[PDB]
Amino acid sequence: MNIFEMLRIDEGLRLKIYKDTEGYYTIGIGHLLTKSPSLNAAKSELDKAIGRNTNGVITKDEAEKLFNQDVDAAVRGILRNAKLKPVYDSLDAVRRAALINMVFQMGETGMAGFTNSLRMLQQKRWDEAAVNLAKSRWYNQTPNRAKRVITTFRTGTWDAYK
Ligand SMILES: [Cl-]
Ligand SMILES: [Cl-]
């Protein structure tokens, strides 16, 4: 198990534009195209991303390519973030994957409301952090996925995914 397999499980794979849990146009493995309500706008962002006229549909290869970029971007984003980096550097490899998944899902920006949890994670207070993580809109909206990530942070193993 690794970050890629883990997100592939959490996000699924779809080759035609779809709306995500928040109802925003997405494609591939969780690749957000835009928060705009315009499907047109969404097809335009997609062609721009793929570099071709796609007509709202991509191949598997293209989705994996977006996915690789997106994972990479998330990691770099973390390393560039003053509030996130220290946390990430303090974690073991499994837990680091858990932090990546969250960022990937939510954006660094939404990462700010998790300040207290982050501190607990840095202090290695696993159960406390697990409890604090669950009091969040994130948990209330996508409870099954949230449970898997939280378990991952709580145990430091991939059991929730196996
Ligand atoms: Cl892109
Ligand atoms: Cl879920």
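Please read every residue number as a count from 1 along the shown chain.
Recorded method is X-ray crystallography, 2.1 Å.
Positions of Cβ are set from backbone N, Cα and C atoms, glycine also.
The DSSP secondary structure for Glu11 (mutagenesis position) is helix. The active site, proton donor/acceptor annotation in Swiss-Prot covers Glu11 (among others), and the record cites experimental evidence as its basis.
Look at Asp20 (mutagenesis position): DSSP puts it in coil. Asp20 (mutagenesis position) is surrounded by 16 other CB atoms, counting those within 10 A of its CB over all protein chains shown. The active site, proton donor/acceptor annotation in Swiss-Prot covers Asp20 (among others).
Annotation comment: Swiss-Prot describes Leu32, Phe104, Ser117, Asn132 as substrate binding site. Here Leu32 (substrate binding site) comes close to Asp20, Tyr24, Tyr25, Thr26: these same-chain residues lie at least six apart in sequence, with C-beta atoms under 8 angstroms from its C-beta.
Record note (Swiss-Prot) on the mutagenesis of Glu11 to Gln: Complete loss of activity.
According to Swiss-Prot, the mutagenesis experiment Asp20 to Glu or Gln carries this note: Loss of 99% of enzymatic activity.
A mutagenesis experiment is reported in Swiss-Prot for this position, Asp20 to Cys, and the note states: Nearly no effet on specific enzymatic activity.
Record note (Swiss-Prot) on the mutagenesis of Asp20 to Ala, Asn, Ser or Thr: Complete loss of enzymatic activity.
Quoted from Swiss-Prot, the note on the mutagenesis of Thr26 to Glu is: Complete loss of activity at neutral pH; covalently bound substrate.
A helical conformation is recorded for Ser117 (mutagenesis position) in the three-state DSSP classification. Experimental mutagenesis at this site is recorded by Swiss-Prot as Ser117 to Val, annotated: 50-fold decrease in enzymatic activity.
Annotation of the mutagenesis experiment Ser117 to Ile in Swiss-Prot: 500-fold decrease in enzymatic activity.
The annotation that Swiss-Prot gives for the mutagenesis experiment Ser117 to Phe reads: 10-fold decrease in enzymatic activity. The 10 Å shell around the Cβ of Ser117 (mutagenesis position) contains 24 further Cβ atoms across the protein chains shown.
A helical conformation is recorded for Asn132 (mutagenesis position) in the three-state DSSP classification. Among the sequence features in Swiss-Prot, the mutagenesis site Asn132 to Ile is noted as follows: 5-fold decrease in enzymatic activity.
The Cα of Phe104 (substrate binding site) lies closest to that of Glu11, out of the mutagenesis positions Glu11, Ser117, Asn132. Binding of substrate is attributed in the record to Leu32, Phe104, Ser117, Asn132, and the widest Cα separation among these residues amounts to 27 Å.
In this structure, the C-alpha atom of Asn132 (mutagenesis position) lies 6 angstrom from that of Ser117 (mutagenesis position). Sequence-distant neighbours of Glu11 (mutagenesis position) (same chain, 6+ apart, CB under 8 A from its CB) are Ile29, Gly30.
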